[PDB]
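*Asks:* This structure is in structure tokens; I'll ask about it shortly.
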Amino acid sequence: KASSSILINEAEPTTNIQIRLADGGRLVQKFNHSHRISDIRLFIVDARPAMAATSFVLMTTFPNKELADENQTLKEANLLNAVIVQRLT
């Protein structure tokens, strides 16, 4: 499968993780509460031609915890903070 456009209905709230490359990069990632980062795997492969496997990672600054998730929904990770911070290096 492959969404490449997985977004929640404007009628529902969504989480948005914004990553910023160090070499002037910018990518907005919007995830849902009952979604699943397992889908993120298809997102990167959907438009990660420049990274081609680059060291990037995101973390929640609210609970100062590192994301994780597994495969079920997306908020079940307990990190559903609505706004996550990704750092691409």
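Residue numbering in chain A adheres to Swiss-Prot, whereby the residues present occupy positions 282-370 in order.
The way this entry was determined, per its header, is solution NMR.
Positions of Cβ are set from backbone N, Cα and C atoms, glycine also.
OK, Swiss-Prot features for this one:
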- 291-368: domain 'UBX' (DOMAIN)
- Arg301 to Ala: Reduced interaction with VCP (MUTAGEN)
- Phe343 to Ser: Reduced interaction with VCP (MUTAGEN)
- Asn345 to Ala: Reduced interaction with VCP (MUTAGEN)
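Please situate the listed features within the shown structure.
*Replies:* Sequence-distant neighbours of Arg301 (mutagenesis position) (same chain, 6+ residues apart, CB-CB distance under 8 A): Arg307, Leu308, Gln367, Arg368, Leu369.
Taking a C-beta cut-off of under 8 Å and a sequence gap of six or more, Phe343 (mutagenesis position) has these contacts in its own chain: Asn362.
Under the DSSP three-state reduction, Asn345 (mutagenesis position) is assigned to coil, being neither helix nor strand. Listed in sequence order, the residues of the same chain lying 6 or more apart from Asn345 (mutagenesis position) and placing their CB within less than 8 Å of its CB: none are present.
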*Asks:* For a three-state summary based on DSSP, what are the helix, strand and coil counts in the domain 'UBX' (291-368)?
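*Replies:* Grouping H, G, I as helix and E, B as strand yields 14 helix, 24 strand, 40 coil.
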